[PDB]
Amino acid sequence: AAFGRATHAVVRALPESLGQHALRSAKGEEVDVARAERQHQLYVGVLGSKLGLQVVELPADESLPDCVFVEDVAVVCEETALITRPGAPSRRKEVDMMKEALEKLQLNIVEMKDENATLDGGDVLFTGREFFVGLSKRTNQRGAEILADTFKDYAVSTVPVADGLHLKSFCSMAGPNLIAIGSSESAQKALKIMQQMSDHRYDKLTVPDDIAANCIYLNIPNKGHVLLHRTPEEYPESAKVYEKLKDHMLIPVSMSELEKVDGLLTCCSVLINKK
Ligand SMILES: *[C@@](=[N])([C][C])[N][C][C][C][C]([N])C([O])=O
């Protein structure tokens, strides 16, 4: 029953249409869809092959350029699964194949139908003891409330998010009571507004680069602490910090191509503890 304990992961293959048609907050370089396919296969390979997780791998839909970012379509807590209503109208038909696959895992599904409420999963931080929900261009106040009710079991608190990002675009959990946090002003501000709002003090793992604050933390059997982090070729100074976490089974994972379209590590799966 440890924080980070998982048995299944839900992942979705990226469509060829992601190369040219995936939403991306800024203009960047060309997407090597092949390279992004490799990088995705290596991501899924760690979770399933190396870490023993049962992986649910959904088929790529071409008409949904962003289908590979499954995090944004669902939020799982305990045995309940909140099916979101993404900020991006064009992204809502990913809900459908995720819904149907969460049904095969026997999860308690609650759907966000409220035509006014929006929520991207990436805007949701779950520390194990409460919820922090980002308010952004993808997630609204009304979306936060529906989440607050689905999991009445947990305290929800909201924090304001800048630019064209998610809350987890600069943070995530690095272990039980350890939030990975970016060094930027925007990230520090966010964290401090989160700190004041809880009846608990979280330890902080501060890293130079905000994007590299987005890692995946798992507590898998016989292994203990496991952490997938952005590779040293990508963010060397951030990898330096993780490297110090000695009781953690550090796995470097590349996400350079998908990053072009604002894809980070957490975005690409939904983690599930089936007891
Ligand atoms: C991750 N959860 C970051 C918080 N989601 C990134 C989604 C990127 C995608 N291209 C989109 O929705 O625009």
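The numbering of chain A matches Swiss-Prot: 8-282, in order.
Quick check of the header: X-ray crystallography, 1.9 Å.
Note: Cβ is positioned from N, Cα and C throughout, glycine not excepted.
Pulled from Swiss-Prot:
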ACT_SITE  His173  active site, proton donor
ACT_SITE  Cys274  active site, nucleophile
BINDING   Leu30, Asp73, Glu78, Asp79, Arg98, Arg145, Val268  substrate binding site
BINDING   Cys274  Zn(2+) binding site
MUTAGEN   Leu30 to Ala  Reduces enzyme activity and affinity for asymmetric dimethylarginine about 12-fold
MUTAGEN   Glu78 to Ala  Reduces enzyme activity about 1000-fold, and affinity for asymmetric dimethylarginine about 100-fold
MUTAGEN   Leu271 to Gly  Reduces enzyme activity about 10-fold, and affinity for asymmetric dimethylarginine about 7-fold
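You'll find the Cα of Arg145 (substrate binding site) roughly 8 Å from the Cα of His173 (active site, proton donor). Comparing the Cα of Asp73 (substrate binding site) with the Cα of every entry in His173, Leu271, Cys274, these being the recorded positions, the smallest distance points to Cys274. When each of the mutagenesis positions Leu30, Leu271 is scored by how many other Cβ atoms sit within 10 Å of its Cβ, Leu30 comes out lowest. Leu271 (mutagenesis position) sits 10 Å from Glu78 (mutagenesis position), taking the CA atoms of both as reference points.
Among the recorded positions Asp79, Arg98, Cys274, the residue whose Cα lies closest in space to that of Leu30 (mutagenesis position) is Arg98.
For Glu78 (mutagenesis position), the spatially nearest entry among the recorded positions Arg98, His173, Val268, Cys274 is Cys274, judged by CA separation. Rounded to a whole number, the distance between the Cα atoms of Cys274 (active site, nucleophile) and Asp79 (substrate binding site) is 7 Å.
Shown in sequence order, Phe76, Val77, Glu78, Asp79, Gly128, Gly129, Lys175, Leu265 are the residues of the chain, 6+ apart in sequence, with a C-beta less than 8 angstroms from the C-beta of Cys274 (active site, nucleophile).
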